[PDB]
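K.L.:
Starting off with a structure, shown below.
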Amino acid sequence: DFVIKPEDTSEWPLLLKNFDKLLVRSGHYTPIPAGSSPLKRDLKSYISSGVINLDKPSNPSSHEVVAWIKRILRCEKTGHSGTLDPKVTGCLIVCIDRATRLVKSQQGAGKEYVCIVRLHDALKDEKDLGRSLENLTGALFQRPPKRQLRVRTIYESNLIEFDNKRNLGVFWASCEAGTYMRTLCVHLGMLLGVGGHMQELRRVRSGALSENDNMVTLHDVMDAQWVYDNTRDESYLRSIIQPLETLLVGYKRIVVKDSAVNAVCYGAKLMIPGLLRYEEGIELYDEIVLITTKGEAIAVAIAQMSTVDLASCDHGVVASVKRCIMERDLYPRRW
Amino acid sequence: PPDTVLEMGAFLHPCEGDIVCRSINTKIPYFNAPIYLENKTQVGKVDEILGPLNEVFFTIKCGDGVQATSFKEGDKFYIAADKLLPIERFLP
Amino acid sequence: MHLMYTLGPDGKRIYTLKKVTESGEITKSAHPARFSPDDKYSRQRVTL
């Protein structure tokens, strides 16, 4: 039922959650039975617009892991949210088929890690670890492990625990894409005088998804396909694979009329007559998501009008397509 | 033997054979830039550069016969003018 | 591996090096089980 009618929504799924808070340009639209609400997609289109929040195990590369998932699902394309080194575990967002169009955004997004640093000697003042960790927050100099000096930001960090006898510290860090925890560990060791390196590492957030957001294992993926192959029950696959729309939940939204969806896909511009509803606080050139009345992500777009203009303008371009996500002919051509 | 040498680092402590310094220059040193004492004797070269923008640190790989442990806090280390980069090279 | 965890009241992970928390809880490995694609144990896992 979770489709905006042509006439409390906090329990509405994904991109339609709290849609009643969107401002209304037009109260009516002629509905077209093309496409599907993300959760109600037929199995094949559900998987092809699907994302896996994978707990990568320690030892295989991210590329190896993504190849294994492709073989299991027998899908056309896979891609991921940023290379975890072979020994690093945790959040690796695996994009299937059409969801692969969102890979670039996922890779450039911020990340969170839980890391264990191994210090090369005991500290005299145990509190020096926390102090040096705090010293190493902010825009930092790092040379990547042909390699140029660059600046990457650690937004925040926190020392969780430190065993000065075992010479092991565990800390959390929120950082910019491309920040190396390996190098941070070395640097902590230098600032502390005793020396240090990274003992082990886990990625606990990759952009839009954390390890708390329905993270699943490779065994889960294998088992889900097994259950479908053997019993034809779709529920396990549907439980482990999330709609790509899940990755877009932070975006300010504009809802496009059914009759305008195809045109957006081809012409890369949304015009006023195609506008149904729009989020508050949209400013000129804000990155936004264009969605159908069924909550399908059409495209990530650049706002060409502020929220206030969207109210007062009778004509013109409301947004310009940055990356089209929806298949071009999912919705029917007007001509 | 450069004509003039500029203040570059203040001794912090040794770390596993290297000297660690807090930078006392507004600019960023070249990797492997020779590092000197005030009297211009070369004691090593720049190895690692680290720290936040407003408090850079760097390490010195000590030259033959130079021991990191021989220096004390605040001892100064120097660099040629032509081995420094403005920080803006590393920013957007 | 050394990274361990338990679940807090919010269902989120609390990380630790300890094998038993102050509360007396036996901590779990933070890292998932090794995976190899020839894994034979789908049927057993799914029925359990």
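Using the numbering of Swiss-Prot, the residues shown for chain A are 5-11, 18-155, 161-350, in order.
Heads up, header says this was done by X-ray crystallography, 1.9 Å.
Heads up, the Cβ atoms here are built off N, Cα and C, so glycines get one too.
Found this in Swiss-Prot, in case it helps:
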- A:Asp95: active site, nucleophile (ACT_SITE)
- A:266-341: domain 'PUA' (DOMAIN)
- A:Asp65 to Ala: Reduced pseudouridylation of rRNA and reduced snoRNA levels (MUTAGEN)
- A:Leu94 to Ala: Reduced pseudouridylation of rRNA (MUTAGEN)
- A:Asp95 to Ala: Abolished pseudouridylation of rRNA. Abolishes pseudouridylation at position 93 in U2 snRNA (MUTAGEN)
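Surface or core, plus neighbours and distances: that's what I need for these features.
P.N.:
DSSP assigns A:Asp95 (mutagenesis position) to coil, not to a helix or a strand.
Each residue in the domain 'PUA' (A:266-341) gets a DSSP state, and the totals come to 19 helix, 31 strand, 26 coil.
Following the DSSP three-state reduction, the secondary structure of A:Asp65 (mutagenesis position) is strand. Just so you know, the Cβ of A:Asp65 (mutagenesis position) picks up 23 other Cβ atoms within 10 Å once every protein chain is counted.
Long-range Cβ proximity for A:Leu94 (mutagenesis position), meaning a same-chain Cβ under 8 A and a gap of 6 or more residues, is found for A:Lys66, A:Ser72, A:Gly100, A:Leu102, A:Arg218.
The number of other Cβ atoms within 10 Å of the Cβ belonging to A:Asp95 (mutagenesis position), over all protein chains shown, comes to 17.
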K.L.:
Short of 8 angstroms on C-beta distance to chain C, which of the listed mutagenesis positions (A:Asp65, A:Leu94, A:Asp95) are there?
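P.N.:
Going by the Cβ criterion (under 8 Å to chain C), the qualifying mutagenesis positions are A:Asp65.
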K.L.:
I'd like to check the chain gap: with 5 residues not modelled between A:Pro155 and A:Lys161, what is the distance in angstrom between their CA atoms?
P.N.:
10
K.L.:
Measuring Cα to Cα, how many Å separate A:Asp95 (mutagenesis position) from A:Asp65 (mutagenesis position)?
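P.N.:
A:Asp95 (mutagenesis position) and A:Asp65 (mutagenesis position) have their Cα atoms 13 Å apart.
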